[PDB]
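Colleague: Quick one: this structure, given as structure tokens, is what I'll be asking you about.
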Amino acid sequence: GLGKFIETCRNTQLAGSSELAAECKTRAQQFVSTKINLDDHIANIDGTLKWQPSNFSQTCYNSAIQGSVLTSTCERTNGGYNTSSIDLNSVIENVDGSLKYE
């Protein structure tokens, strides 16, 4: 185990250009509203989604999220557009109803 937020979270969706918002059950089995910012977490590396303190959004458009995986279209260094997918279930975690990067 190294996180697993999608296991205790529902209604996962993308907000803004690089934001993920969802509801996660707290210790008392109560579902609360929480959000994880991907702009400072996720980045765009040559059109590929990788973890780094850089906003992929600067080279990506039409960002979308489904469950625990993030789907977005990013520009490639050689020119053009390409969408990549990445699983954050490991990076993000559910801390008392809050998405945490650890």
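Sequential numbering from 1, following the chain as shown.
Per the header: solution NMR.
A Cβ is built for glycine as well, from the same backbone N, Cα and C atoms used for every other residue.
Quick paste from Swiss-Prot:
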MUTAGEN   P53 to G (Swiss-Prot position 51)  Protein is mostly monomeric and has wild-type anti-HIV activity
MUTAGEN   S54 to P (Swiss-Prot position 52)  Protein is exclusively dimeric and has moderate anti-HIV activity
MUTAGEN   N82 to A, Q or V (Swiss-Prot position 30)  Prevents N-glycosylation upon overexpression in yeast without changing anti-HIV activity
Colleague: When you measure from the Cβ of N82 (mutagenesis position), which residues in the chain that are at least 6 apart have a Cβ under 8 Å away?
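Modeller: Correct list: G47, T73, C74, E75, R76.
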Colleague: Other than its own, how many Cβ atoms are within 10 Å of the Cβ belonging to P53 (mutagenesis position)?
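Modeller: 9, counting other Cβ atoms within 10 Å of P53 (mutagenesis position).
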Colleague: Counting across all protein chains shown, how many other Cβ atoms sit within 10 Å of the Cβ of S54 (mutagenesis position)?
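Modeller: Its Cβ has 16 other Cβ atoms within 10 Å.
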Colleague: What does DSSP call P53 (mutagenesis position) in the simple three-state scheme?
Modeller: coil
